[PDB]
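Following: one structure in structure tokens, then a few remarks.
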Amino acid sequence: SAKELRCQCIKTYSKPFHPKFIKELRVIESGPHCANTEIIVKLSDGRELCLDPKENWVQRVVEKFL
Amino acid sequence: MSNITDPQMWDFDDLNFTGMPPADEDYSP
């Protein structure tokens, strides 16, 4: 949908996991929708959540993911 | 796989600690 766009992740979910946990990562930088930075994720066992790009556990899991 | 960039040093290993995951909270649309 491209009429009214809000953040790809309006909030974040503060649950530290490991790259083996997370099978999809998508990094959304401040858009014309939301002037913030948002990490979208899918954990294979672990659902598809929103992540805090500022949180160090993520920094690893995403870094080591990519 | 990746590629591109230049300069660096240090880094690598996966995980972290404290906390955990699954559970609930998160959302968007």
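Just so it is clear, chain A uses Swiss-Prot numbers, and the residues here are 28-93, in order.
Method on record in the header is solution NMR.
Note: Cβ is positioned from N, Cα and C throughout, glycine not excepted.
Listed in sequence order, the residues of the same chain lying 6 or more apart from A:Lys91 (mutagenesis position) and placing their CB within less than 8 Å of its CB are A:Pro46. Looking at Swiss-Prot, the entry for mutagenesis of A:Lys91 to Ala says: Decreases heparin-binding activity. Impairs heparin-binding activity and leukocyte transendothelial migration; when associated with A-94 and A-95.
In the three-state DSSP reading, A:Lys91 (mutagenesis position) counts as helix.
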